[PDB]
Amino acid sequence: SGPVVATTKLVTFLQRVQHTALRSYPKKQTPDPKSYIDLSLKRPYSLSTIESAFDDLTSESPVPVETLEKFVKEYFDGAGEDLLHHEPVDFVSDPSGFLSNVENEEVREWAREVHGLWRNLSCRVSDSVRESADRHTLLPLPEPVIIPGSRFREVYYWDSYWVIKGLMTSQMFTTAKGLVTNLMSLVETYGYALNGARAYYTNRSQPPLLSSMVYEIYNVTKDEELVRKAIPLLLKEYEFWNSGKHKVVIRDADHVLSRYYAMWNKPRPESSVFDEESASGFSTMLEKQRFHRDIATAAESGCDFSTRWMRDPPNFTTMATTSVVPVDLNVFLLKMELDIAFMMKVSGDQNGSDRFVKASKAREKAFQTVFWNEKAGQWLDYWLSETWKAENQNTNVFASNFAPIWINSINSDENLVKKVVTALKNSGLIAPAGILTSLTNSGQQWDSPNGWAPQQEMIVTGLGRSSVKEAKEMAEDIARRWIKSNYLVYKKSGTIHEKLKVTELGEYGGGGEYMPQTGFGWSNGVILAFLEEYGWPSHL
Ligand code: NA
């Protein structure tokens, strides 16, 4: 029903290689399918040449594993080989003043190792990608990047916000602005920031944190040229989220709100084989396409995957993301309206600034009417069937149900904060190492027993900005629990993880279609962000 943004024939040929690859290997020896979509064509061969050779090699119906592997190393450069290390111009081993507020000498010295990992995550798109981009699925980019880590060998959209928060702590403002410049280039080329900087991501976006990245950088550097460039591109991205399939209207007892909606109704190329098997239970092609669109839409939500998006959890195949008006998404567009109104006021466009002020107040009242649940003491996703109805609220408990606390008109409301503090301390989401993303152990990675850095930060930051003392103490307690568990994990394995098993201190999290991943961009950023805000006493 919705549009479908086509991918490049390089991507579609690499899916052929991937499908051949995972048929050939034994079941437990299944490789990561993404390492195939991340290949690039080895010079001087062309695509047609490589495809002809592949067609000759595959004229027999599986392929011997050793024959396949020989083809891979002959015609392709490995995954990540077109992504080269880059020494950030603004990196310094120990920055002057870095976490100077952190008394505990052991905590601060660990944090400087964490800060040292910006060098590992720092890399740059090779000159082949810029000169002959048709040979790569890596997209070309104006500036060096910070990647999440490990299998995520490209820059991602919403990761970069919490990365940028850490880069500020690390005093790496040029690297931080380089990420924003890269992301603005994607808005300019495509009209929206891609899920990540790969050709198989041109069909969808991610939670829209661009305006927050520009804001947090401006708030420190007061770079008025960055704001002036950003405004036309943010106006574009705001248009993208409030029109087309992304816009929904909910009439009350009319509010314009947004939903995720990927422009894709096929197996995700990076996971093509897995998605095809996931959908094999549907009998018609329309049912497969609707399911694939909800899978891809869950990818665009950033939370792939969770019982949050399942119509009948924990059944993966009831994934229904396009039916969900999500709390956190509309938190981020409320922020977008506050951010643009600020940047227009600052750049001498008080007329535009008032448009977005009224925008923000309409969404603030959509929040109370549509998402808020007084009896729950939290905000709830609204599931579509249009006009509102109480049973359409998803009453299950998620950390994203508490994301509005991040918003200043919310956390400035002393009475609201108190209702939210109690609802959250009684929710059961608070766990030994931080905040559980949900209460259902589903085997997915965005579910219990896991907790996630971006959700820790939004709640801690929000609670900490209130004037309510119990919120402020709960916020610090969560941050220290998160920091501690990340320290224990780091001492055990020498790395920082994508997500934590917050049910146990010192344990990283797993689940989902791929193995636990390390680096890890927003995890490092939140650790540094929390330490800059709260410090660590030497007596602790
Ligand atoms: Na994600």
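Sequence positions for chain A are given in Swiss-Prot numbering; the residues included correspond to 71-131, 135-326, 330-461, 468-622, in order.
Each residue, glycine too, has its Cβ placed from N, Cα and C.
Around the Cβ of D380 (active site, proton donor/acceptor), a 10 Å sphere holds 22 further Cβ atoms from the protein chains shown. The active site, proton donor/acceptor annotation in Swiss-Prot covers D380 (among others), and the record cites similarity to another entry as its basis.
In the three-state DSSP assignment, the secondary structure recorded for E580 (active site, proton donor/acceptor) is coil. In sequence order, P221, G222, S223, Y590, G591, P598, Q599, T600, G601, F602, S605 make up the list of same-chain residues 6 or more apart from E580 (active site, proton donor/acceptor) whose Cβ falls under 8 Å from its Cβ. What Swiss-Prot records for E580 (among others) is active site, proton donor/acceptor, and it gives similarity to another entry as the kind of evidence.
Annotation note: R224 (alpha,alpha-trehalose binding site) sits in a coil segment as assigned by DSSP. Shown in sequence order, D102, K104, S105, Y596, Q599 are the residues of the chain, 6+ apart in sequence, with a C-beta less than 8 angstroms from the C-beta of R224 (alpha,alpha-trehalose binding site). Feature annotation from Swiss-Prot assigns alpha,alpha-trehalose binding site to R224, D232, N268, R277, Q279, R344, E346, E580, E595.
Around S71 (mutagenesis position), no same-chain residue at least 6 positions away in sequence has a Cβ under 8 Å from its Cβ. Experimental mutagenesis is annotated in Swiss-Prot for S71 to A, with the remark: Abolishes trehalase activity; when associated with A-126.
Among the mutagenesis entries in Swiss-Prot is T128 to A, noted as: Abolishes trehalase activity; when associated with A-71. Neighbour count (other Cβ atoms within 10 Å of the Cβ, all protein chains): 16 for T128 (mutagenesis position). Annotation note: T128 (mutagenesis position) sits in a coil segment as assigned by DSSP.
Residues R224, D232, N268, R277, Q279, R344, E346, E580, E595, recorded as contacting alpha,alpha-trehalose, have a largest CA-CA distance of 22 Å. A gap of 6 residues interrupts the model between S461 and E468, whose Cα atoms are 8 Å apart.
Between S131 and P135, the deposited coordinates omit 3 residues, leaving a Cα-to-Cα distance of 6 Å across the break. The distance from the Cα of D380 (active site, proton donor/acceptor) to the Cα of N268 (alpha,alpha-trehalose binding site) comes to 12 Å.
The Cα of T128 (mutagenesis position) lies closest to that of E346, out of the binding-site residues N268, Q279, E346, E595. Among the recorded positions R224, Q279, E346, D380, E595, the residues whose Cβ lies under 6 Å from any atom of ligand 1 are, in sequence order, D380.
Annotation: residues between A326 and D330 (3 in total) lack coordinates; Cα distance 9 Å. In terms of local Cβ density within 10 Å, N268 ranks first among the binding-site residues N268, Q279.
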